[PDB]
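**Q** Got a structure for you, written out below as C-alpha cells; questions coming shortly.
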Amino acid sequence: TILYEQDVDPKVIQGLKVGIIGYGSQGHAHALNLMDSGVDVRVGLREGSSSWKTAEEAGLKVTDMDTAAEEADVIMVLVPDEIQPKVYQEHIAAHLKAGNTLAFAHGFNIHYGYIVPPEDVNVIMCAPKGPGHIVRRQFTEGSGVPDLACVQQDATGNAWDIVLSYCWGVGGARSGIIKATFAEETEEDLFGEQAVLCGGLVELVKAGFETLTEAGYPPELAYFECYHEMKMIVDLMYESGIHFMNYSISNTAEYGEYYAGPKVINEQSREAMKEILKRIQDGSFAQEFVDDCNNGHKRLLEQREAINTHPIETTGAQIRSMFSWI
Amino acid sequence: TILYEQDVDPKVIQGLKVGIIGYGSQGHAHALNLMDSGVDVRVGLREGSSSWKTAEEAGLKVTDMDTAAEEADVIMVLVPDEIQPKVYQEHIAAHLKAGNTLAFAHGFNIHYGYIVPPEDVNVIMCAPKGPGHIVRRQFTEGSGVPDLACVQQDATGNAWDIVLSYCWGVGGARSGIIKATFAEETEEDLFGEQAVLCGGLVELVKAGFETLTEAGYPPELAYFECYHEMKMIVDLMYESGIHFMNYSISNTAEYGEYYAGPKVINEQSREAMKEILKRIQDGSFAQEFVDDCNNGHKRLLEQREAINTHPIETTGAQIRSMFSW
Ligand SMILES: NC(=O)c1ccc[n+]([C@@H]2O[C@H](COP(=O)([O-])OP(=O)(O)OC[C@H]3O[C@@H](n4cnc5c(N)ncnc54)[C@H](OP(=O)(O)O)[C@@H]3O)[C@@H](O)[C@H]2O)c1
Ligand SMILES: NC(=O)c1ccc[n+]([C@@H]2O[C@H](COP(=O)([O-])OP(=O)(O)OC[C@H]3O[C@@H](n4cnc5c(N)ncnc54)[C@H](OP(=O)(O)O)[C@@H]3O)[C@@H](O)[C@H]2O)c1
Ligand SMILES: [Mg+2]
Ligand SMILES: [Mg+2]
Ligand SMILES: [Mg+2]
Ligand SMILES: [Mg+2]
C-alpha cells in the first residue's frame, strides 16, 4: 500500500529536465526540493513578476513560462487551479512534444475535464498532502510530506517510474507515497480540506474562542486556550498517536475529551460531512467554486475579509508579536 | 493584560526551595525547567516508584513526599486532580509552616473545595496552557508555554511576586503570563480541553477519517489526509495566523474552508459548547468526573480502550513506524 525509498528510483527524475510553472506555495517547494535532490529545474514566470527575483535569489534558473515549457521534459503546473486551463492553453500546450510528461499536484482540472492533454504525453500527479511551505520546510529538516502518486496517461510506458521518482525528489518517500487515481486524489483532498483540516478546524477554534469571549472571558486568554495550545496537542498526536497525547494530558482532560467530543462533533456534524463528500463526488462543489472564480472571487474574498478582521486574528497578531525566544 | 520578563523578578523564586510532588506530565516539566532556571528543587515521590530513577537520572534531587514538603518553601502539587486531597492530607498538610506557599497547576481542588489550606500559607497557581511534555520541550528550545498566574490567599503579602517569578522559572514569560483567579482558570481550562483542544479536535479528526473509510477510501490515505496533515495546518496558524495559513493553502481549499466550516461546526455544535460551559460553571461536570474516579475510573478506561484500538490508531502506529528520519 505505502511506498518508500527502496521502492523508487531517484535516477529517473535526475535524468529529466523539469519545468515548474508558477512559484507560489507548492511551486517554490517543488522547485527547491527538486534542485536540492540534484534535478535540473527551471521555474517559468511572467516577465516582471515579483517572484522572479525571489526564485533567482534562492538559486533557481528562472525563465518565461513558454521557455520553461519548451525546455522541459516534465512540465509541472503549479498556478491556481482556476487559472490552469488558461495558462495551459496559452503557454504550455504548444510546447508539449511526444514523450514529455505533464504533471499536476491536484487532480481537479484533469478529473473535471477543464484540461484535456494530447495523446502522446504522460499525464501524472504528485500531490503532497501538506501545504507548500511545509512541503519545503520538512524536506530541509530531513523529513518530507507524504505524497499521492497518480498516472492518468502513460505514453512513455514509464510514467509510474517518473511520478514515483518525482515524489522522491520532493521528499515523499521519507514518509510514504500512496498510488492513487486522479479521481480518488481529487475527492479525498477536497474532502479533507473542507471537513477537517481547514473548514472544520478553523470553525472549531473560532467557535470555542467566541464561546469564551461571549461568556466574559478575556480574548487574550481565549486565544492561549483555544488557539495557541492547539499546536501543542496536535504535535503530540502527530509524533506519537492519540494514545500518547491522552497519556500526556491530565485524567481530568482525558475524561472531558471522551465526554465532550461527540457533543461538539455531533450527528449533524457527521451528516454534514457526508453531504460535503456527496457534493464533491457529484461535481457540484467544483462548479460552485469555478462559478465564484468567474465572478471575481466575490464569495472567497468577502469571507477572507471577514476572517482576517475577526477578533481571533487581531488578538493573535498582537500576542504573537510579543513572543521572545532565548 | 499580558506580562513578560520585564514584569517579573527571577530572583524571588531563585531564593526559595521548591518541592514538586509527583513526576508526571507537569511534574517533570516544572521540576526540570525550574532546575535549569537556577532554582533549588526537589521531587517528592513514593519510595519504590518507577519515576524515582528517571528523575535522578535527569539530575534532580528526589526524596519521599513528606521530606520534599518539609524541606520546601513552595510545595507544588502535581499528582492527578482526583488524588490531590488524599496526598495533601497524608503527606503535605502537616509539613506546612506559616510563610510557606502551596501551589497548583489547575484550580480544580481549591475552586471546588476539595482542599482547604491553613490560614498562614500562600495558595497560588501557575497553570501552563499546554501539555507537560510540551511545557518542557518548548523551554529547552528557548520558547515557553504561556501561563495563567493566580493567588487565592496571600499570607506573606508577596504571593504575586512569588507566582510570577515561578511562571518565569517554567518559561511563561517568554510567551506571556496572564493574571487570573482560581475560578476563572478552572473554568476556562476545563472548557478548552473539552470543547476544542481534546474533545472537539479528536472527534473532528475521527469523524473525517471514518467518513472517508466508510466511503471506501483506504485507511492509510484517510490517515495522511485527516490526521497527519493537521499538524502542518496548525503549525502555520500558530506561527503566523489564520491569514497566513489561508494564504499558503490553495484558493480551492480556502473557498472550501469558508463554505464547509459552518456546516461541520454547526449551530448544534455551538449550542453543545454553551452546554459544556454551563456544566463546568455549575459544578456538574466536576462531580461527574469525581464520581467516575470514585468508581475505579470505569468510564474513562472503557473510553480509553475504545480509542486506543480504533482503526485510526492502529493505522497511525504502523505508518509512523516507517518514517525514515
Ligand atoms: N497550496 C497548497 O499547499 C497545495 C497543496 C497541494 C496541492 N496544491 C495544488 O498545487 C497547485 C498550485 O497551488 P498553489 O496554492 O501553490 O498556487 P498559488 O500559490 O496560488 O500560485 C501562485 C502562482 O501562480 C502564478 N499565477 C497566479 N495567477 C496567474 C495568472 N493569471 N497567470 C500566470 N500565473 C499566475 C503566480 O504568479 P506570480 O508569482 O507572478 O504572482 C504564482 O507564481 C494547485 O493545483 C493546487 O491545488 C496546493
Ligand atoms: N497534564 C497536563 O499537561 C496538565 C496541564 C496543566 C495542568 N495540569 C494539572 O497538573 C496537575 C498534575 O497533572 P498531571 O497530568 O501532570 O498528573 P499525572 O501525570 O497524571 O501525575 C502522575 C504523577 O502522580 C503520581 N501519583 C499518581 N497516583 C498517585 C497516588 N495515589 N499517590 C501519590 N502519587 C500518585 C505518579 O506517581 P509515580 O510516578 O510513582 O507513578 C506520578 O508521579 C493537575 O492539577 C492537572 O490538572 C496538567
Ligand atoms: Mg491537500
Ligand atoms: Mg487541496
Ligand atoms: Mg489546560
Ligand atoms: Mg486541564
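Numbers in chain A come straight from Swiss-Prot, and the residues shown are 13-338, in order.
Looks like X-ray crystallography, 1.4 Å, at least that's what the header says.
Heads up, the Cβ atoms here are built off N, Cα and C, so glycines get one too.
This is the feature table in Swiss-Prot:
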type	residues	note
ACT_SITE	A:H118	active site
BINDING	A:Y35, A:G36, A:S37, A:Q38, A:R58, A:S61, A:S63, A:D93, A:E94, A:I95, A:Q96, A:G144	NADP(+) binding site
BINDING	A:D201, A:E237, A:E241	Mg(2+) 2 binding site
DOMAIN	A:193-338	domain 'KARI C-terminal knotted'
MUTAGEN	A:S61 to D	Inversion of cofactor specificity from NADPH to NADH. Strong decrease of the affinity for NADPH and 2.5-fold decrease of the affinity for NADH. 8-fold decrease of the catalytic efficiency for NADPH and 2-fold increase of the catalytic efficiency for NADH; when associated with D-63
MUTAGEN	A:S63 to D	Inversion of cofactor specificity from NADPH to NADH. Strong decrease of the affinity for NADPH and 2.5-fold decrease of the affinity for NADH. 8-fold decrease of the catalytic efficiency for NADPH and 2-fold increase of the catalytic efficiency for NADH; when associated with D-61
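Tell me about the setting of these features in this model.
**A** In the structure as shown, the Cβ atom of A:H118 (active site) sits within 10 Å of 24 other Cβ atoms.
Here the Cβ of A:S61 (mutagenesis position) has 15 other Cβ atoms within 10 Å, regardless of which shown protein chain they belong to. DSSP assigns A:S61 (mutagenesis position) to coil in the three-state reduction, outside any helix or strand.
Around A:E237 (Mg(2+) 2 binding site), taking its Cβ as the centre, 26 other Cβ atoms fall within 10 Å, counting all chains.
Taking all protein chains in view, 16 other C-beta atoms sit within 10 angstroms of the C-beta of A:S63 (mutagenesis position).
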**Q** Starting from the Cα of A:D201 (Mg(2+) 2 binding site), work out which of the recorded positions (A:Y35, A:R58, A:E94, A:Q96, A:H118) are within 10 Å.
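**A** Within 10 Å Cα-Cα: A:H118.
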**Q** Taking the binding-site residues A:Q96, A:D201, A:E241, which residues show a Cβ-atom distance to ligand 4 below 6 Å?
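**A** So the answer is A:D201.
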**Q** Can you tell me how many other Cβ atoms are located within 10 Å of the Cβ belonging to A:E94 (NADP(+) binding site)?
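**A** Other Cβ atoms found within 10 Å: 20.
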**Q** Under 8 Å, Cβ to Cβ, against chain B: pull out the ones among the recorded positions A:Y35, A:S37, A:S63, A:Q96 that qualify, in sequence order.
**A** A:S37
**Q** So, three-state DSSP: helix, strand or coil for A:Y35 (NADP(+) binding site)?
**A** coil
**Q** From the Cα of A:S63 (mutagenesis position) across to the Cα of A:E237 (Mg(2+) 2 binding site), what is the distance in angstrom?
**A** 37
**Q** Where does A:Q96 (NADP(+) binding site) sit by DSSP, helix, strand or coil?
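**A** DSSP call for A:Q96 (NADP(+) binding site): helix.
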